[PDB]
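Before any comments, here is the structure.
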Amino acid sequence: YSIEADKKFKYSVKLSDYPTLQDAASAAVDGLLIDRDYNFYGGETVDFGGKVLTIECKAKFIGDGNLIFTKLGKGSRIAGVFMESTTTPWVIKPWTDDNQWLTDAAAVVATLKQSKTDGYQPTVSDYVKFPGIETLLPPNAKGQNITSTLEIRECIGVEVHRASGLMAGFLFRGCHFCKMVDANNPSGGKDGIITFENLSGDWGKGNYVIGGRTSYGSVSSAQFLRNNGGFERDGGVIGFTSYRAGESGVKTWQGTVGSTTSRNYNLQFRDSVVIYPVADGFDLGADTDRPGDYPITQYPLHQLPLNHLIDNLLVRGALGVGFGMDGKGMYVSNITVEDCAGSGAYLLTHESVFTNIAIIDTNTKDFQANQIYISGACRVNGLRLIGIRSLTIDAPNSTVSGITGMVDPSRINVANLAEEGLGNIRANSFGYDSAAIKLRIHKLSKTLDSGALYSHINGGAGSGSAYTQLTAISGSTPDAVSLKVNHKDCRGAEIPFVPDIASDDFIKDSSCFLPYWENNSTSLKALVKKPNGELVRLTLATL
Amino acid sequence: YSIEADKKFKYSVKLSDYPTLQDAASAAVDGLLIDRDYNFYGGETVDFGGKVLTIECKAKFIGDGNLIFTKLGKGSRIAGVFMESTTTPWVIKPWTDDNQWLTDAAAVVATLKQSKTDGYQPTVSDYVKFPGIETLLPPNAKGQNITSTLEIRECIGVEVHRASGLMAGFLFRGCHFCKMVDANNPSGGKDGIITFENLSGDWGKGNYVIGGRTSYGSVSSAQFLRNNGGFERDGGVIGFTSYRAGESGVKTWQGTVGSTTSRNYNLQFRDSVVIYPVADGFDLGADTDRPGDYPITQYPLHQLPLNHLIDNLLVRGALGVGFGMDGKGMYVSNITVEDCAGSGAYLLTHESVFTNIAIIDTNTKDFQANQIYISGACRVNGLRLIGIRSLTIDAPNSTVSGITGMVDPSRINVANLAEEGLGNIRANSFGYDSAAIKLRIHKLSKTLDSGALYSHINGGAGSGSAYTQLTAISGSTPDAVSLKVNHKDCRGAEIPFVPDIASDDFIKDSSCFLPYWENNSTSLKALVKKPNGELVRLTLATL
Amino acid sequence: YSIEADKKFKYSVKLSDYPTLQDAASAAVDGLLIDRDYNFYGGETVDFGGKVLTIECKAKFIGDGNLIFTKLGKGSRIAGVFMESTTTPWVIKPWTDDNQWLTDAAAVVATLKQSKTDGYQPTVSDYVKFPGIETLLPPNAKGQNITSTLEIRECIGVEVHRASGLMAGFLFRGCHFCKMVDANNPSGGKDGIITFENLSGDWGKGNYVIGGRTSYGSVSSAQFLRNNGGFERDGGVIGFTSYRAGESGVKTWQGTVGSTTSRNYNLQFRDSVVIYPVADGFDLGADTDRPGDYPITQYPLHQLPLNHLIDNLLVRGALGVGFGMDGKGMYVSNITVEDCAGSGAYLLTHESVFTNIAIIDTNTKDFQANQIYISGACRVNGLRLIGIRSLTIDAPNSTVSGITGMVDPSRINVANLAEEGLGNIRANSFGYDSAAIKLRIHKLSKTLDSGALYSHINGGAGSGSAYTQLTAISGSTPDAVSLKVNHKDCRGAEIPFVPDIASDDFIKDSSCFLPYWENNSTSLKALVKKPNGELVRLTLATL
């Protein structure tokens, strides 16, 4: 029988048969079932002998600190892992029962409670976020560092599916071709919930976060350090949801970490949602003299050729910036940012193109100077601004086209704004006695329209009559001077004349005449510039 | 050997070794394989003893009625379950071989056949949908109620993957943190194909429909009752496809069901597609005096703070409404609705913002009064209307900006329409001898333009000459009065004058003159309003 | 014990216990583990006896040619299969270290190396792509045909999950309801990486590519032949990523293949990305007299009722066309195409509607005549053109609305262009001393504006003064003739007069007068068309 049984049954060892996880790991052949809770000590390391194992979790890994899995064969998969700390730390919950953000330090300190979820352990960044909280926080709620972390170390081709936990953390250190798939809403701890760190060895490649969601955590939900997906863009965050990150939803590190670069290149950030981050929705910047990376002489600050593939992202409820990034020659598209306390978009980009961006009701708490900021020479094609609620857009060097929304024109600052390819046009006016087409030269004034083409009703609704008027501003009074056609259904043109003797320099073109008033004789004269260019004054109208 | 075998093999019991499913359930430890068809009786209940089991299905569960699974441990998963009724009921197929909807009751009754798919069992809602069908339907095709339903009862953390079936139904009753993942196109029965019902106990939370598709069914494909995902938006429908729902593709219930509220809050409806529903694509309304919910005094009808996260939805071929909803303070974005028989969007929303909405060829069968309806004070930023095919939009209290499409201006009714932030403009005219910029004051007339700025060719193409004309409507005749510049390349301005003695009240502003005709002397006079405001009549032109 | 063990353990056979795969297949009951590398010979066929098996791969299938799996029961799934050729062929890598495409044949031939990845085996299509490469390529780099292919033959309900490999290929021949799920980035060989071929038997249905990615390959990544998903749109490519396809990312075949039609109907192509294809991103055409398909008399060339559900696609870096297709009555939406060497969109469609299309920086290498081409009578609603970089759009028979971007108006050719539903308008000018609203009649000239309404600053910034001017082109000189209001803050209207005796035909409407010059008397006369229609010449201004 044994011979037969050995060839007809599925191999699998279970943790309940062993005293330690390593013993179970040493016995494992094909499968390994975690069928009983296992308390680990920080630093507990498990060597899997390069075996391609299928680890199925039906119990928890309990402990503060890291549980290190090493030497897993390419193709190994862990499903259902639940990480839980042994400590229940002090957490703050900076939002009300109506889901209103609390920005007052005393108000936030008042939210203190011991819990493994529904809030996060304060960090130094909070000292900056809620001014004066550092002096208000009790010593026991400061400097905490609780996180039950599963650390996968220097492995290739390992995938973690449907992971979960309380005060949980997932760290891939020195890994390649690993994926965090369908994270089953783990509640974060002190460190990043999902981190791909490659500060040593080769730049991380093939590392992804695919689907799923996370909640809470003191810092960022998903984060990468020194990863480069290459031209193939092998790596990134796709179809992921982050909720209430103590810092940002998705973050690519900036500057020098340790003695090398923590920057990232050629990654994908697509089809993802980030809601209510205490900081930013997406922090995709690289710079904050670049050991391990491009020198400043080659690429100036904020001008690295990051080349991330960025598309179809949604951000809502950020206490900070909805979408932030830097870099040169970037192509960004289909970004929707709604209801943010600080800037919806803070762009330190140069020679980049943004297509179909929607920034709806951001900088609601005046944290920044604008709803959207772009520093370098960029191109924006399609920009929807204003929802139902300081400049709106400040992109001094960018060329914009296609803005939609109830924007205040005096709150727009760009290098150039133009609609070169519209067809025949119709201005449809609703709720008013007139329709209008206004012209505003921002060099003359950002607050006053310089001219206009109106159409006003003559009489009342259904009169079948209106008068058209062409105007010009004078003395900073918009519409001061104007020509009308059909005022009071009279069917004639009302023409404005110089109230006094017209000076020679008033007339501009030849073969034109400019009517002017001669009060001393109750006459209307006409300064005429003959087709030959000569000036002559003629009597136009008299008694 | 036994000792060894016990520790080296994967545990799993199979249904072929047991007489009843409960016996197999009682023996199960880790896995459970359904390797033979099992005929169940309606109400057959299986108790899983709180075990975290992995149920793998390779056969069918055959029976009309419900197969109840209870006490499954958190973390249990069922994969490949196939539900099939024993009865082959009478189904109608209200669409032609060219995929044309049949709206004639006699035509639909003619489609009757006995089948477990490719149509659905008629319900009372069909009596309303196809007028007079109630009296045409034969008694045996009426009041049917066939559905082979897998009911998961009061469980937490249970997931059903790749489920399928014929006349199938999946009901999660009193469940939390359960998911319907990658539904492998089950063909629906009488009840909802996927239902998350929490009328008892706590409001459902953590319940999702992730990916997959369903086909047919008498009512809605995916539906929720009394679920609240909280601020974290823990729950919803993401990446799902519904085809030919007898009622709606995705539905959140409204009003009182039983003695409590069936309404839903804080759910996600994203990245989904609904094609050919007999009713609506997405029915996300809450109201149709609210036991178990907010009182009408707190929140008026259709003004509940639903707070669903709604983004990136597509609807095509609905016989009803493509996208419907109500609520207050909602943010909706990236919705595309094409080819619908009734309203593309029916919005009973107040103080809500809609961003980037595309309603293409809807209300093709004049079922409603408009293509898109919005009742309350809302904001629309980006609205694409008209494809290749009664008002188009009726949003009496909403402010709109950025409409694109070959819309008929007289079919637009809104509170305000404006393009405040456009840059320098160019009207490009193709296929015509002129380009135009028209002004229409809807208060004066919704069908006639009140004024215009044109450019017309002088001579023919390539003449290098055109004349500009500013016009005004009079006597309900558009362009009745006008001023021209360069008519017939003459290089002069043609000016309109009052055909008779101009009345004092005709002139509007000081320092202006209005030419008028004096027929009795073949003279052109001029009513002049001096810079001081006084009126004087002067002789302008004479023989 | 045996009795007990037989009922409590999970069944599974492993390849290491058998000499051939068929032996293992014959012994398999529930599971089958590929735990050792298996070298197969081309054509090696495995019969699975109609068993519903779960094949788990932890090793490779090594061989050039096809490994044929037949008679797998409905519900079978293969996970982790790794295909690898035994031959390391010669591959070209037509892109530089800066990810620049090489278009020079000598430059591309210089990239030759023997490798199983990072390039592809040249095919005849390359002879066309890189002109003269055919004569430059060494005989050993020509006519290669290396591909380690897993062929699933005539099966139903079989799914392949997380497949991978080197010079790998996956062929579903005569299959239905099969899916290629989460392809784990296999590197392609000579043939298509994922092919659903149904040239025999019924049209393929229920066949999908769901998620995942592929890299390289000589031809197309995902491709279908003679598949029809029906009205239910049961089949397609959803959430897939293709990188560097030797031909196209996603392709539906055209014309007659063998003796029948290779065309496809009713499929879905949604939520997918195609980057750097040597040819096209998406080739969704059907035509290139249609055996097995609709006759040309019924549907003319390029006018088949394809009915694919196409939405949310992204294409970047194509050396060819970003998005191509043909067909009649199609609805296409949310397509974003960036940085392509040839046309971003080549549309041989008729009576179709395109909604929200963004073509950003395409035809960068002038491979085509335009960035976007549409042949038939189509409708485009929302078109974003030009990024940061020959006509831009050539759609002679289409009606367009809502173009955004810094487009050159002379590079637009359409049947009609109009913005019928805009509200009140404001032209905001930045960086200039004037704002403008220009009119261009393309029939008169595609390069010169025929008229304009300007607003120019009087003096300098902050003067609070500007002058409005209405102009008209004459002698092919734009703005030749104009009327001004407030030039030099004079507050009067400067009016242009005919430089000579105005001819009778110059005046257009009755009750109007046209000033003209009478040089022989230094007088200004006026040609007047009385309200009765009669002409009279009056003296207007004199000395």
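Residue numbering for chain A follows Swiss-Prot, covering 114-401, 408-508, 514-667 in order.
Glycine residues also receive a Cβ, built from the backbone N, Cα and C atoms like all the rest.
If you look up Swiss-Prot, you'll see A:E360 (among others) marked as active site. Just so you know, the Cβ of A:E360 (mutagenesis position) picks up 23 other Cβ atoms within 10 Å once every protein chain is counted.
Taken from Swiss-Prot, the feature active site applies to A:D393 (among others). Sequence-distant contacts (6 or more apart, same chain, Cβ under 8 Å) of A:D393 (mutagenesis position) comprise A:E360, A:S361, A:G362, A:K364, A:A437, A:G439, A:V440, A:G441, A:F442, A:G443.
Positions annotated as active site by Swiss-Prot: A:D396 (among others). Under the three-state DSSP scheme, A:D396 (mutagenesis position) falls in the strand class. Cβ neighbours of A:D396 (mutagenesis position) (same chain, under 8 Å, six or more residues apart in sequence): A:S333, A:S361, A:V363, A:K364, A:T365, A:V440, A:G443, A:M444.
Under its mutagenesis entries, Swiss-Prot includes A:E360 to Q with the note: Complete loss of hydrolysis of O-antigen oligosaccharides.
Here Swiss-Prot notes a mutagenesis experiment, A:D393 to N, with the remark: Complete loss of hydrolysis of O-antigen oligosaccharides.
Recorded in Swiss-Prot as a mutagenesis result, A:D396 to N carries the remark: Complete loss of hydrolysis of O-antigen oligosaccharides.
Think of the gap as 6 residues with no coordinates, bounded by A:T401 and A:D408; the Cα atoms of those bounding residues are 12 Å apart.
Following the DSSP three-state reduction, the secondary structure of A:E360 (mutagenesis position) is coil. Across the unmodelled segment of 5 residues, the C-alpha atoms of A:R508 and A:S514 are separated by 14 Å.
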